[PDB]
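Engineer: The structure follows.
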Amino acid sequence: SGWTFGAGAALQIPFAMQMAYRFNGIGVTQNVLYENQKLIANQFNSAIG
Amino acid sequence: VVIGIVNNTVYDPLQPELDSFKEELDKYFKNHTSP
Ligand SMILES: *[C@@H]1O[C@H](CO)[C@@H](O[C@@H]2O[C@H](CO)[C@@H](O[C@@H]3O[C@H](CO)[C@@H](O)[C@H](O)[C@@H]3O)[C@H](O)[C@H]2NC(C)=O)[C@H](O)[C@H]1NC(C)=O
Ligand SMILES: *[C@@H]1O[C@H](CO)[C@@H](O)[C@H](O)[C@H]1NC(C)=O
């Protein structure tokens, strides 16, 4: 759901949608993520190690 | 490269501006080409 459940009913949405919206929260549309989803989503995997 | 994309058609907002123009000119063709 993401940020939606702090107001009430939580809505089912895939994760790749969620942080793709947080890109819209800094000033760049989804073009940054999906055009680089393989690498971009892989870095967070290594950052946690 | 994008993941999750699905094939979908994109409509043209300019398309309705041209569909209403072809019908009018089709009638005149038969009135002058044959003779
Ligand atoms: C436009 O839509 C067409 C669908 O009519 C897309 O082409 C087809 O996409 C499917 C996606 O699953 C391909 O199916 C896969 O084919 C492989 C190879 O045979 C098979 O091993 C898989 O199990 C799966 O069935 C299909 O092959 C493909 N057809 C062709 C002719 O490429 C197309 O990608 C869409 N294009 C755009 C720009 O959205
Ligand atoms: C077709 O040509 C004839 C020739 O005299 C004319 O009278 C008629 O008005 C034309 N048709 C149209 C729709 O203008």
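Numbering of chain A is taken from Swiss-Prot, so the residues present carry the numbers 884-932, in order.
For this deposited structure, the header notes the method as electron microscopy, 3.6 Å.
From the backbone N, Cα and C atoms, a Cβ is placed for every residue, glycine too.
Annotations per Swiss-Prot:
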| type | residues | note |
| --- | --- | --- |
| VARIANT | A:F888 to L | In strain: Eta/B.1.525 |
Engineer: Give the number of CB atoms, excluding that of A:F888 (variant position) itself, located within 10 Å of its CB.
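Structural biologist: 10, counting other Cβ atoms within 10 Å of A:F888 (variant position).
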Engineer: Per DSSP, A:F888 (variant position) is which: helix, strand or coil?
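Structural biologist: Helix, per DSSP.
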